[PDB]
Amino acid sequence: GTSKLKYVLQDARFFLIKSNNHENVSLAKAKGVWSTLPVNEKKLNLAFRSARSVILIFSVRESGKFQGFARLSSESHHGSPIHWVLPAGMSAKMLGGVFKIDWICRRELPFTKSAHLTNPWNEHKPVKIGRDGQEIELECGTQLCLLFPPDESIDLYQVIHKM
Ligand SMILES: O=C1N=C2CCCCC2C(=O)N1
């Protein structure tokens, strides 16, 4: 059912994550971690102390899809190294701290199914459009997450307890 999901999302904040390759999103799914450049690191840390839920929604460039969404369970901290595949012109020290995350949905969602959702914080372009880190406004954020196929392998009871 959808009810506990609607509970987790209540008064959440949402952020579009754009990844260059599937390899890093797979690593995020397996280890429960994400890291960003300092510009986004700072904004995620503010949002983490400002809302009961900060949701990251992941998209792999050129995939035509979202790959799932997760909630932050900590602010960023500097631990066990993470063997990210780094783009041309980037090294591991340029990355910021490591955010812990609890996945809420690990299934895909194709852009064709979110083509009625516009993001007011990005000039009302379709929600799929946005730079890495772009905030998605509350109402669009919620409906985007509800569009995902349910992930019956996830139990939001433990997630609810961290709120
Ligand atoms: O915000 C970013 N997060 C990541 C995560 C993994 C390395 C590539 C990467 C990046 O280039 N930018």
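Sequential numbering from 1, following the chain as shown.
We read in the header that X-ray crystallography, 2.3 Å was used to get this structure.
Cβ atoms are placed via backbone N, Cα and C, with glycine included.
The number of other CB atoms found within 10 A of the CB of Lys18 (mutagenesis position), across every protein chain shown, is 15. For the published mutagenesis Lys18 to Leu (Swiss-Prot position 361), Swiss-Prot gives the following note: Does not affect ability to influence alternative splice site selection.
Residues annotated as RNA binding site in Swiss-Prot, with experimental evidence given as evidence: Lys18, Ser19, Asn20, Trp34, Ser35, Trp84, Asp132. In the three-state DSSP reading, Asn20 (RNA binding site) counts as coil. Cβ neighbour count for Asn20 (RNA binding site): 16 (other Cβ atoms within 10 Å of its Cβ, all protein chains included).
Long-range Cβ proximity for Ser19 (mutagenesis position), meaning a same-chain Cβ under 8 A and a gap of 6 or more residues, is found for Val25, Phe58, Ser59, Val60, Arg61, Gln67. Here Swiss-Prot describes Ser19 to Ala (Swiss-Prot position 362) as a published mutagenesis experiment; the accompanying note says: Does not affect ability to influence alternative splice site selection.
Listed in sequence order, the residues of the same chain lying 6 or more apart from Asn24 (mutagenesis position) and placing their CB within less than 8 Å of its CB are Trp84, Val85. Listed in Swiss-Prot is the mutagenesis experiment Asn24 to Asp (Swiss-Prot position 367), annotated as follows: Abolished binding to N6-methyladenosine (m6A)-containing RNAs.
A strand conformation is recorded for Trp34 (mutagenesis position) in the three-state DSSP classification. Cβ neighbour count for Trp34 (mutagenesis position) (all protein chains, 10 Å cutoff from its Cβ): 23. Looking at Swiss-Prot, the entry for mutagenesis of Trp34 to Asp (Swiss-Prot position 377) says: Abolishes RNA-binding and ability to influence alternative splice site selection.
For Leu37 to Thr (Swiss-Prot position 380), Swiss-Prot lists a mutagenesis experiment annotated as follows: Reduced binding to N6-methyladenosine (m6A)-containing RNAs. Within the same chain, residues at least six positions away from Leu37 (mutagenesis position) with a Cβ under 8 Å of its Cβ are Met94, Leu95, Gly96.
As a published mutagenesis entry, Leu44 to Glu (Swiss-Prot position 387) appears in Swiss-Prot alongside the note: Does not affect ability to influence alternative splice site selection. Shown in sequence order, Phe15, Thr36, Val54, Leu72, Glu75, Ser76, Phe99, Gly133 are the residues of the chain, 6+ apart in sequence, with a C-beta less than 8 angstroms from the C-beta of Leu44 (mutagenesis position).
Sequence-distant neighbours of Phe66 (mutagenesis position) (same chain, six or more apart, CB under 8 Å from its CB) are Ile57, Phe58, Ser59, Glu108, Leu109, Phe111, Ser114, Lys128, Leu144, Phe148, listed in sequence order. Mapped onto three states, the DSSP output places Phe66 (mutagenesis position) in strand. Annotation of the published mutagenesis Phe66 to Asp (Swiss-Prot position 409) in Swiss-Prot: Abolishes RNA-binding and ability to influence alternative splice site selection; the original residue is retained in the structure shown.
Here the residue is the original one, while Swiss-Prot reports the published mutagenesis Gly68 to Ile (Swiss-Prot position 411) with the comment Abolishes RNA-binding and ability to influence alternative splice site selection. Taking Cβ-Cβ distances under 8 Å and a sequence separation of 6 or more, the neighbours of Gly68 (mutagenesis position) in its chain are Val25, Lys29, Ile57, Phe58, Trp103, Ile104, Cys105, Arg106, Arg107, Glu108, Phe148, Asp151.
When secondary structure is read from DSSP and collapsed to three states, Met94 (mutagenesis position) falls in the helix class. Looking at Swiss-Prot, the entry for mutagenesis of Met94 to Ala (Swiss-Prot position 438) says: Reduced binding to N6-methyladenosine (m6A)-containing RNAs.
Under the heading of mutagenesis, Swiss-Prot lists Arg131 to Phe (Swiss-Prot position 475) and annotates it as follows: Reduced binding affinity for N6-methyladenosine (m6A)-containing RNAs by 9-fold. The Cβ of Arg131 (mutagenesis position) has 9 neighbouring Cβ atoms from other residues within 10 Å, across all protein chains displayed.
One mutagenesis experiment catalogued in Swiss-Prot, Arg131 to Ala (Swiss-Prot position 475), is accompanied by this note: Reduced binding affinity for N6-methyladenosine (m6A)-containing RNAs by 100-fold. DSSP classifies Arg131 (mutagenesis position) as coil under the three-state reduction.
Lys18 (mutagenesis position) sits 5 Å from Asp132 (RNA binding site), taking the Cα positions as reference. Residues from the mutagenesis positions list (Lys18, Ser19, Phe66, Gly68, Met94) with a C-beta closer than 6 Å to any atom of ligand 1: none.
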